[PDB]
6 protein chains.
Amino acid sequence: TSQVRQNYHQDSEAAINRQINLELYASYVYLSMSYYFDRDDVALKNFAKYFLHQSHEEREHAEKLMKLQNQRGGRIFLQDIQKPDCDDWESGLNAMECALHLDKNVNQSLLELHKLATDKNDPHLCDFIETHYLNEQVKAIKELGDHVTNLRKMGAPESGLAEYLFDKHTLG
Amino acid sequence: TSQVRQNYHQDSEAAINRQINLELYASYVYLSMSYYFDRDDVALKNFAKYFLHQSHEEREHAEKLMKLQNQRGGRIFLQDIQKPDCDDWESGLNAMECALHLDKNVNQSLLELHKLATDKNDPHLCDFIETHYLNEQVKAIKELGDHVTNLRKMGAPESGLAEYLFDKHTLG
Amino acid sequence: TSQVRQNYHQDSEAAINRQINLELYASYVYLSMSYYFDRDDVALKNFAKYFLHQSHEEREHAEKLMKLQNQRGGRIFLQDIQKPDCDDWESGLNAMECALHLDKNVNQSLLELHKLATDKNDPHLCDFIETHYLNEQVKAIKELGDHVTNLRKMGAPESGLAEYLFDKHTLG
Amino acid sequence: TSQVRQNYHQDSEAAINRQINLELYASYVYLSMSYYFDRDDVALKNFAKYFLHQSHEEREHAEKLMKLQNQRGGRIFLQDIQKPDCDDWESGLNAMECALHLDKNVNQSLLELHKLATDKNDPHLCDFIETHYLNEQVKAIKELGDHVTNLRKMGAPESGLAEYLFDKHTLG
Amino acid sequence: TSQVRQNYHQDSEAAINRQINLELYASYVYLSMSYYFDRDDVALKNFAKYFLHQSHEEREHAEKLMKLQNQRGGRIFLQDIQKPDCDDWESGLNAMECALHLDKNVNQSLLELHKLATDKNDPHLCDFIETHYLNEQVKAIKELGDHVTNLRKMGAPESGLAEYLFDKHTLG
Amino acid sequence: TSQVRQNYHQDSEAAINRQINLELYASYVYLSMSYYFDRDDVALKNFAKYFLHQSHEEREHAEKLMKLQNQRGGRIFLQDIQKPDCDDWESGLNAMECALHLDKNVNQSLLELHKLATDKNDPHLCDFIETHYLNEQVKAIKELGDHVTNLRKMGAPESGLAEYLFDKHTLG
Ligand SMILES: [Ca+2]
Ligand SMILES: [Ca+2]
Ligand SMILES: [Ca+2]
Ligand SMILES: [Ca+2]
Ligand SMILES: [Ca+2]
Ligand SMILES: [Ca+2]
Ligand SMILES: [Ca+2]
Ligand SMILES: [Ca+2]
Ligand SMILES: [Zn+2]
Ligand SMILES: [Zn+2]
Ligand SMILES: [Zn+2]
Ligand SMILES: [Zn+2]
Ligand SMILES: [Zn+2]
Ligand SMILES: [Zn+2]
């Protein structure tokens, strides 16, 4: 038991360690999506940049949870980072749809972490999650939804014109 | 035999002289492609600029090989620069496809030059080719492939809209 | 088969994909080592910074190989990133010893990749590896060896004084 | 027939296409002369620079004629660029004598082009040639004559002292 | 056996130690040549400066090889630096001829070192030699050849006028 | 006999030539000591810098004596530079002790040179030696003595802590 540990439940500790793995996984999915758009037969450079940015943010989120763990006197236990579900992400629209899905899954896990912190009366953990994670996640999900909507309305994925112009005018 | 000549095989000398002619030819093809896009009935000003830039780079590559020849104590022997295969390059997509083809043919010749330098144990020539030519060539080929992919996906050559917007948003 | 692919052997492609996984793994090991030094019962802030820097460099190395793959017309296939061997890295000296070991293992893999590229007469891949990877790896290994030597001479891991002063005067 | 074509005779069009080839050839001769002076057994660096500058100007002149062709609604037809008459240009004086000769031959062709434009009552072509080509050509020829005179008076080609000092004091 | 040593053959180690001695010797020859030109009965101040610069570069090359040795885990073994063959270097032309000769001898040794590194499959050593040594050596040899050519053409060593003007206009 | 020679005894000339060799040797010893501290199993970077600085100063001292020789109308005769007595300098303290010893040996030779110049009534040589050499040598010896004292008092060579902290706080 850490000399700093206070009001920090075993279950919260375990849940943070799960959250660290999930942020790392999300980072990995976005890394895979970015370089898919860097292929010579896909060639949408701003989709690639957009997803590489999201990838580095997810890693940064992981790092902040790892800092949180040590702050509270918890002990970090890392797990394998699972390769993503796809190697080939099909189109800019499909990738955005999969990103939206992934962000909601990460959000659900954040919400469950907050429920747990509430159940354990850990107001420091509750506020940490609300301050750094919940509103950022909500903004991301709204942005990914906006992107999906625009791509669909432009006639993606069928219109390669649509994905080309979106890359230029929205992601550029 | 030059007072500077050292470890420089007759065959390498001949092969450099062939490479100088090929870079000059590539310069010429790109020159022809540029001014095709400057015609009043083609009128894609950024395709024209793009290909004029590639043309001057090829000439610069020729000049660097000519410098290399003299550096090593070889003797430059120039040959006719052959007019390109086409006068009319048809479309922005077709021109990019022909540029891709040409760059791979030049790359193949660079690779054969490197094999020869290796077979003759000429590490200075090997590194010259790797330093100035191989990665530049690989980048060019990846870029031309990206361009071809985007044009095709936008609906070129049939969509004159596609070639117009590509000229603006990618080459502009 | 990619429109850009040229002189790029199936085996090189596979070997790059293995190298991408290994750089990612090394990134992960360093991430784990960094936050070990951020524990309240370890508390060596510059060891933590040092290893976090190495972690981000490894990720950057992975990203550059992923770019290389697409450049050459290869296809990126990602694998799980394995959790590191330890959760608790014991001391600054032990962590540096494990870092040295890891960097030599990564170097060995780089060397095998270069042998393969040589055997396949792929001078572009040979030079890529020499330019970005081999000398950087040699510098890292020399630096980690210097660090290990100094820690040992100061009386680490037994002297907590030694690890404290090294963190201040060398890593600070 | 181009939508822009006006008062532009078939013969003028053909003559411009001949002029483009000749400027390109002159560029090539000067390129060859430059790198002759870059040989380790010739080694007059400012003769080399001087002739490389003239080479790039000739190419630029070719490009301006190609622009002219398209401006008027003509169609560019490129021909082989013939290798120059010599590989070895003998001395700085001899090269200047050959440059003088070449510039007068190019001038003669410019004058014949102007006669033709006059005979076809094409005042736009007449003025184009007078504005960009005739006075520039006359200056070049006067300069090359000045250079030849000075080299001869200094005792070139026999005095290697003379060619060395001219390179320093006039071309440097 | 060094904790950093990897893929570094005993023969490479020995060959680096030989190369360090040769760069040091070349430094010494150039030092001797410089101060010959500083004699009151020779008095060519820019020949003296030129050769002193080359001398310090050679020492710097030695130092970089010594760094390389330690980088790879090799052990530096220094040998006597032999006094140069001459005390009196006769003329600016003769000194340049001897410098050319010396640089080719050093180049030959560099090439043999590269053959050895290749035979031992040491791509790090191969690239080190190509990156820092081979092109620098080729440039030096081309420059020394240019200098020899110009001196000879001006009428050195017989013309003391020629050596005086070369010192001013080329080395100044 | 040089047109500039005046009041410059054959013995002084010979003694200067001996002094040039000794400064060069001292330069070499310091060069060897520097790179000993650059080994991965020694790793004291500021000891390495300190001794490399001393090395370049000794070379500069040699060069100034060579200038002196020519100034006075003497003739420089160079001898082999002998490899130093050790390859492995053992510790920072031992290296400083050997440096102190070497500097006193060089000082003794300077003093004998001054006695000779005095005996030959060569006030220009006497003052040259006093101005550039004697006080610089005395400062060096006092500094090396200070360093030795501090290392000994800190518990070097046995305390690797002592050598590490001295490198940081005194040589850094
Ligand atoms: Ca798995
Ligand atoms: Ca709150
Ligand atoms: Ca033909
Ligand atoms: Ca596992
Ligand atoms: Ca290389
Ligand atoms: Ca012909
Ligand atoms: Ca000897
Ligand atoms: Ca000896
Ligand atoms: Zn996140
Ligand atoms: Zn090229
Ligand atoms: Zn790496
Ligand atoms: Zn012209
Ligand atoms: Zn050298
Ligand atoms: Zn001294």
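Per Swiss-Prot, chain E residues shown: 6-177, in order.
So this one's X-ray crystallography, 2.1 Å, going by the header.
Even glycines carry a Cβ here, placed using N, Cα and C.
The feature Fe cation 1 binding site is assigned by Swiss-Prot to E:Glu28, E:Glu63, E:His66. The secondary structure of E:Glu28 (mutagenesis position), as reduced to three states from DSSP, is helical. For E:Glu28 (mutagenesis position), other Cβ atoms within 10 Å of its Cβ number 24.
The mutagenesis experiment E:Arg23 to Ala is recorded by Swiss-Prot, whose note states: Abrogates interaction with NCOA4. Fails to localize to punctate lysosomal structures. When secondary structure is read from DSSP and collapsed to three states, E:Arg23 (mutagenesis position) falls in the helix class.
Annotation of the published mutagenesis E:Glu28 to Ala in Swiss-Prot: Reduces iron binding and oxidation rate; when associated with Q-87; the original residue is retained in the structure shown.
In sequence order, E:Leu27, E:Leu29, E:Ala31, E:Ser32, E:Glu62, E:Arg64, E:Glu65, E:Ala67, E:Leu70, E:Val111 are the residues of the same chain, not among E:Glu28, E:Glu63, E:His66, whose CB sits within 8 A of the CB centroid for the Fe cation 1 site.
With the fewest other C-beta atoms within 10 Å around its C-beta, E:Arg23 stands out among the recorded positions E:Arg23, E:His66. Note: the CA-CA distance between E:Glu63 (Fe cation 1 binding site) and E:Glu28 (mutagenesis position) rounds to 5 Å. Filtering E:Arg23, E:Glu28, E:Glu63, E:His66 by Cβ distance to ligand 13 (under 6 A) retains the following recorded positions: E:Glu28, E:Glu63, E:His66.
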